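Visitor: Below is one structure. I have some questions about it.
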Amino acid sequence: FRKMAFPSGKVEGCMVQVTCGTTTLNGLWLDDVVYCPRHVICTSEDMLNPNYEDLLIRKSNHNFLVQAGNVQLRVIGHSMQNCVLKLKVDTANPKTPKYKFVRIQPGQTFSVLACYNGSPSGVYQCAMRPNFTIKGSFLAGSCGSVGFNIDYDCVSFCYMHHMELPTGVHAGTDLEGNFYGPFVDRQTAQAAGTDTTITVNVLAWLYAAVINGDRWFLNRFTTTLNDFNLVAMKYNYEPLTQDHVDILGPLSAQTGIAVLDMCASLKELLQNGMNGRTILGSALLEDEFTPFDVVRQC
Amino acid sequence: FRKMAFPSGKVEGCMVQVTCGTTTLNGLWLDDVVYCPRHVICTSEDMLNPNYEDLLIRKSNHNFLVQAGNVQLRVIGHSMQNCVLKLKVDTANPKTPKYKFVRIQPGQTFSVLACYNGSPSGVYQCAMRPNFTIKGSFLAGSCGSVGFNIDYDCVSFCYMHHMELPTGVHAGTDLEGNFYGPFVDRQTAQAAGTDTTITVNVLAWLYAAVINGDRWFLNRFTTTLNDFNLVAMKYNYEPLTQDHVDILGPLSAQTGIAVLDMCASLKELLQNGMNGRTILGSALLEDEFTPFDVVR
Ligand SMILES: O=C(/C=C\c1ccc(O)c(O)c1)O[C@H](Cc1ccc(O)c(O)c1)C(=O)O
C-alpha cells in the first residue's frame, strides 16, 4: 500500500523565485499576486527581533526581484497578510489553476512540492503532525514551498514552508499567513512539542489492510471509547473522539468491522506487538493515511 | 530524509486514454505517437492465450479511440514493437517534453504517475525490485501508466505498467515493449520470485545517515566481501558485488568509512535490529535510495 502524492503539474506552473537583497526563496504566483514568506524582507540581523510593519515600510517595489524561469516579473505593489508577503506583479500567471486557500487540521494529509529557488525539485505526501510540524526531507532553500490537495481540478493550497526547527522538522503557515503550531517567524529558541501518533489514521490504515485481505489482527472483542483512550494515553496516541468514529463510519460499514471492534484490534497490537507478523507488508503501524485517503485509493 | 517523487507535470501533459472495443487503458502521447500496452486489443478472454499478430492484423486505425482530455486524436497508423502498441496520430503533442527512453536495472529508482482512463491520479517513487516487479499502488485500470526520471528537464521514460501479479505487485516493460523479468502479457500462473533487499541501496543510505550526523550503528569491525555476502544472504539481502563496492567509493571517501566497514555495521544492524531507534527518519532499513540518489 503505497503512499501517493497528488500530481504536481498544476502547482509547478505557479512556482517562482523571490529575491529581496541577499535572500532568495520560493513564491507562489497566482493570477497577478506572488505569495511568499514575509521573512524574505529580513536580513539575518533583522531576524533577531523584527518589526515587520517597519521593515516593509522601508521597502519599495524595486527591492523585490521576482523571476518565473527566464522572465522577470515586475512588482507593482506589496503588502502583508499575517506572515505572508503579497507582491502584486505586472502579469497574471496564465497557468493559474482553479484554486482555494484552506486551513487543515492536525492529522490531515497533503502533498508538498519541494522547490529550490523557484524550481520544483520533488513531491511527497505529508501529514500535519499533532504537534503542528511536518516531518519533511528538505532541500537547502525550500522556504516558500507549498502544500496542497487536489479535488477535481481544484487545487486547495493548505501550507507554506517557513522554517526548520532544531529537531529537523518543518513549520509553516496556511496561505493566509497564519502559523500552524506555536511558532513565530523569528530567530529565537523554539522547539516542537512532544508528538503523538494520529490514531484515526492508524485505524484507517488497518481498514485498508482488511480491504486488502490482511485480517489476522482482527479479534472477537470490542472496547469502549474511554477504555481505548486510556490505552491511547499510555502509548502516546491521540485521543479518539466520537467525531473520528463517524468519519470511519464508511469503512466500518464497508468491511463489517465496527470502529470500537477495530479499536480492540489496535489496543491488542499496542499491548502485545505483532508476533512477527506484518500488516501491509509492514512491521510498523502507519499513521499518514487519512480515512479519506483510504476510501479514495480503495 | 523522505522519498521524493519527481515533479510529474511534464508527464501529466502526455497522458491520454486509449480505447479499443470495450478495453480502455492509459497511453503516452509523445510527438505524434501514442504508446500503450498491446493488450488494449484484447478482451478478458483473449488474455488466456492471446495471439497478438492475429488480433492486430484485424484492426484498422479507426478501431483505436484516443482521447487527450476533451479532444479525440485521430489515429492514422499503428504498429506493434514487442509488447507495446505505437499509434501514429494526426497531431504532435504540443506538451511533449524533452525525453528519452531508457531501460533500467533492478535496484534503480523512478517515479510512477498512476493514472485511470487517461487522468493522472497520484505519483509515487519506486524501486525496480530484484525480482523485476514494482510494489505499486495500482488503481483498477492503471495499465499504461509510466515510470520516469527527470534530469535537467529531460524525462527518461523507463517503465510502462502492463500486468498485476497475484501477490499484488506489478510487472511491465520498457518503452520499447520489452518486459522487465520473465513476465508475459498473458494471464498465466506467473508469480514474482522471492524478493530480496537491495543491499547497495541500504549501504548508500547508511552513508547518507553518517553524512547527516547519525553514527550510532557504526562499530569497530570490518568484514571480507565474501563473509559479508554469506551473512547478508541469510537475511534475503542481494549479494554485494565489486561493482557495488566501487559505486560506493565516493560516499566512502566523503565519510572516511571504508565500504567493508559499513558492511560490518549492516551485518550488526541485521543481527540486532534498531532497538527502538531510527536512522534517518526511519525505523526500517531503507533500500529505495540509490548511491546516485544519495550524492544528491
Ligand atoms: O484488461 C484486460 C482486457 C480486456 C477486457 C475488456 C473489456 C471487458 O468488458 C473485459 O471483461 C475485459 O484483462 C486483463 C489484462 C490485464 C490488465 C490489467 C492488469 O492489471 C492485468 O494483470 C491484466 C487480464 O485478464 O489479464
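Here Swiss-Prot sets the residue numbers for chain A, with the shown residues being 3266-3563 in order.
Cβ atoms here come from the backbone N, Cα and C positions, even for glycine.
So Swiss-Prot says this about it:
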| type | residues | note |
| --- | --- | --- |
| ACT_SITE | A:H3304 | active site, for 3CL-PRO activity |
| VARIANT | A:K3353 to R | In strain: Beta/B.1.351 |
| VARIANT | A:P3395 to H | In strain: Omicron/BA.1, Omicron/BA.2, Omicron/BA.2.12.1, Omicron/BA.2.75, Omicron/BA.4, Omicron/BA.5, Omicron/BQ.1.1, Omicron/XBB.1.5, Omicron/EG.5.1 |
| ACT_SITE | A:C3408 | active site, nucleophile |
| VARIANT | A:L3468 to V | In strain: Zeta/P.2 |
Visitor: Round to a whole number and give the Cα-to-Cα distance in Å for the pair A:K3353 (variant position) and A:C3408 (active site, nucleophile).
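Guide: Rounded to a whole number, the Cα-Cα distance is 19 Å.
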Visitor: Return the residues near the residue listed as 'active site, nucleophile', defined as same-chain residues 6+ apart in sequence whose C-beta is under 8 angstroms from its C-beta, sorted by sequence, else 'none'.
Guide: A:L3290, A:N3291, A:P3302, A:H3304, A:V3305, A:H3426, A:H3427, A:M3428
Visitor: Express the distance between the Cα positions of A:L3468 (variant position) and A:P3395 (variant position) as a whole number of Å.
Guide: 16
Visitor: When neighbour density is defined as the number of other C-beta atoms within 10 angstroms of a residue's C-beta, which of the recorded positions A:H3304, A:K3353 has the lowest density?
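Guide: If we count Cβ atoms within 10 Å for the recorded positions A:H3304, A:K3353, the smallest count is at A:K3353.
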Visitor: What's the number of neighbouring CB atoms sitting within 10 A of the CB on A:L3468 (variant position)?
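Guide: For A:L3468 (variant position), the 10 Å Cβ neighbour count is 28.
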Visitor: Please report the number of other Cβ atoms within 10 Å of the Cβ of A:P3395 (variant position).
Guide: 21
